[PDB]
Amino acid sequence: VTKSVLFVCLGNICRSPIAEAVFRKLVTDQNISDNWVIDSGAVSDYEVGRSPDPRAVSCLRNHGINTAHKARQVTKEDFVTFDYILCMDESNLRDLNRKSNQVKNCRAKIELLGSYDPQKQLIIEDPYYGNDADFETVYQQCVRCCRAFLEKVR
């Protein structure tokens, strides 16, 4: 079977483009990217059409990873299309669960990415107003989480 996952954050410019790029590298490294549909999206308005924050592009490249993602908002359609919607923080989870209630045929399991961390750092905090170390944090969380997530659902 093909599986599908959409990573979500507030803006789709800092966190979820990282989570998406990390998961895609993972599946590609494992030679199973033909069995996954992967994307990322935003709860909010704030950045649609933008490329990821320079700090996220520079963090990903420190780790050998690029992304061609442009920010987009999560749609009602995303609740039907994706098997998993994995989000960064509790405001994102609140907002997704609320939105999901307007979708008659919601099929997605909506969870926090951090719920899969073996080190139990539940929350992947917005790094925008932080510094480059906070981006690196986010990256390390997404590595840990994504690997556990794939080990569970592969």
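Residue numbering for chain A follows Swiss-Prot, covering 5-158 in order.
Per the header: X-ray crystallography, 1.6 Å.
Every residue gets a Cβ built from N, Cα and C, even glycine.
Around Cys13 (active site, nucleophile), the same-chain residues six or more apart in sequence whose CB sits under 8 Å from its CB are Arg19, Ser20, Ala23, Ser44, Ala46, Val47, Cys91, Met92, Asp93, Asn96, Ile128, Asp130, listed in sequence order. In the three-state DSSP assignment, the secondary structure recorded for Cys13 (active site, nucleophile) is strand. Among the features that Swiss-Prot reports, active site, nucleophile is placed at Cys13, with the record citing experimental evidence.
The active site feature in Swiss-Prot is assigned to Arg19; the stated evidence is experimental evidence. The DSSP secondary structure for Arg19 (mutagenesis position) is helix.
In the three-state DSSP classification, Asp130 (active site, proton donor) falls within coil. Every protein chain considered, the tally of other Cβ atoms within 10 Å of the Cβ of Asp130 (active site, proton donor) stands at 18. Under the heading active site, proton donor, Swiss-Prot lists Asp130.
Swiss-Prot lists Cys18 to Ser among its mutagenesis entries, and the accompanying note reads: Greatly decreases activity. Sequence-distant contacts of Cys18 (mutagenesis position), defined by Cβ-Cβ distance under 8 angstroms and a gap of at least six in the same chain, are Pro56, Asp57, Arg59, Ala60, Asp130, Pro131, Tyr132, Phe139, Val142.
Per Swiss-Prot, mutagenesis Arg19 to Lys or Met is noted as: Almost inactive and not able to bind the substrate.
Around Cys63 (mutagenesis position), the C-beta neighbours below 8 angstroms that are at least 6 residues distant in the chain are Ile22, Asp136, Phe139, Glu140, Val142, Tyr143. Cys63 to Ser appears in Swiss-Prot as a mutagenesis experiment; the accompanying note says: 2.5-fold increase in activity.
In the three-state DSSP assignment, the secondary structure recorded for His67 (mutagenesis position) is coil. The Cβ of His67 (mutagenesis position) has 14 neighbouring Cβ atoms from other residues within 10 Å, across all protein chains displayed. Annotation of the published mutagenesis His67 to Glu in Swiss-Prot: Decreased activity; the original residue is retained in the structure shown.
Neighbour count (other Cβ atoms within 10 Å of the Cβ, all protein chains): 20 for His73 (mutagenesis position). A coil conformation is recorded for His73 (mutagenesis position) in the three-state DSSP classification, outside any helix or strand. For the published mutagenesis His73 to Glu, Swiss-Prot gives the following note: Decreased activity.
All chains included, 27 other C-beta atoms sit within 10 angstroms of the C-beta of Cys146 (mutagenesis position). For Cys146 to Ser, Swiss-Prot lists a mutagenesis experiment annotated as follows: No effect on activity.
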